[PDB]
Amino acid sequence: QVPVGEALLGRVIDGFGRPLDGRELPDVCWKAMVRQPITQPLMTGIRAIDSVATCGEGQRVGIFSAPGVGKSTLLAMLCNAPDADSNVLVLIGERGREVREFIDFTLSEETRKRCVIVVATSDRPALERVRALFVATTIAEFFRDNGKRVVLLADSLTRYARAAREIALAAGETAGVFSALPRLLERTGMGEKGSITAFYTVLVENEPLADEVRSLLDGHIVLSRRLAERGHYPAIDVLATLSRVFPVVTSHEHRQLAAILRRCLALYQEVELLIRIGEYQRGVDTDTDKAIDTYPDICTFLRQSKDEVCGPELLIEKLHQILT
């Protein structure tokens, strides 16, 4: 059984649904191919995402990263999306210290009050790690039916998959969990009086699961080890990041700005080596010249403090100031 209710907000529970917060659980209830179309933006307040890869209310999105690139801080920022009512975070297969750090020092007090956090660490049984995602999805669905815009954050599908495989290896004693992964992903999305927008993390570089998850979702955000080592945070690789609902949830003004931005990064990347070895010559190529002049402002725009939440009005204004 899964505990559901508005009173779970601000609580931390496990794969079965037992409190981990040093207190007893409150009084709460126990519980296809396409969904409704995605038509409304869900602003994250993260400028790199909202500018060129705008998410949709009810979208499912994969976050692809290597270890130690600031994925946790990105997830904490996603918890502060101005367009969401509440959050369901599910943390599967990480070590105790890492998870403890995350909840106590990375998530603020204000953010935690708006989350239900479901935790199944690596030291827990494979069955618990797998059950954690079923529980989180059911809790998110209950909020959706109460007419909330829910954000579901799942870290990670990779460790979920590892736990599911462990269960398959023990299926002999004594055996729809084995086919569950695509059905869980399809349980999120738009609904009558509500929505679930979902971010699922995938570890690289494991490799086939990433391919399976790409075929199932509506966009991908790619984190880059290179950016992270430069101290460029969130370490989002813009040119490798895509949102399938981008053309439908944005304005024309927005789309034009985003195109200038991508063009600049693409032009810059092609000439990056020439610059690094000091062989670039101005006047040569005007477009690239403009890209290079524009590049430092774009980098500043993309790098974002974990405490800064940027709404859409300000977003558009900053893009104009640097690109136009």
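The numbers used for chain A are those of Swiss-Prot, and the residues that appear cover 90-120, 129-272, 280-309, 314-432, in sequence.
Looks like X-ray crystallography, 2.1 Å, at least that's what the header says.
Using N, Cα and C of the backbone, Cβ positions are placed for all residues, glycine too.
Record features, source Swiss-Prot:
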type: BINDING; residues: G165, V166, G167, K168, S169, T170; note: ATP binding site
type: MUTAGEN; residues: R192 to G; note: Lack of ATPase activity. Cannot dissociate SseB/SsaE complex
type: MUTAGEN; residues: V379 to P; note: Retains ATPase activity, but does not interact with the chaperone SrcA. Strong virulence attenuation phenotype
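Sequence features, as recorded in Swiss-Prot, placed on the structure.
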residue: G165; record: ATP binding site; Cβ within 10 Å: 11
residue: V166; record: ATP binding site; Cβ within 10 Å: 20
residue: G167; record: ATP binding site; Cβ within 10 Å: 20
residue: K168; record: ATP binding site; Cβ within 10 Å: 21
residue: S169; record: ATP binding site; Cβ within 10 Å: 20
residue: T170; record: ATP binding site; Cβ within 10 Å: 16
residue: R192; record: mutagenesis position; Cβ within 10 Å: 11
residue: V379; record: mutagenesis position; Cβ within 10 Å: 18
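Across the fold, the C-alpha of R192 (mutagenesis position) and the C-alpha of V166 (ATP binding site) stand 17 Å from each other. For the pair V166 (ATP binding site) and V379 (mutagenesis position), the C-alpha distance works out to 25 angstrom. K120 and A129 bracket a stretch of 8 residues that the deposited model omits, and the distance between their Cα atoms is 20 Å.
Highlighted in sequence order, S162, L171, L331, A336, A343 have their Cβ within 8 Å of the centre of the Cβ atoms of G165, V166, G167, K168, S169, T170, the residues recorded for ATP, and are not part of that set. When the Cα atoms are compared, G167 (ATP binding site) and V379 (mutagenesis position) turn out to be 27 Å apart. Flanking an unmodelled run of 4 residues are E309 and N314, whose Cα atoms lie 7 Å from one another. Across the break of 7 residues that separates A272 from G280, the C-alpha atoms are 10 angstrom from each other. Under DSSP, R192 (mutagenesis position) is assigned to coil, being neither helix nor strand in the three-state scheme.
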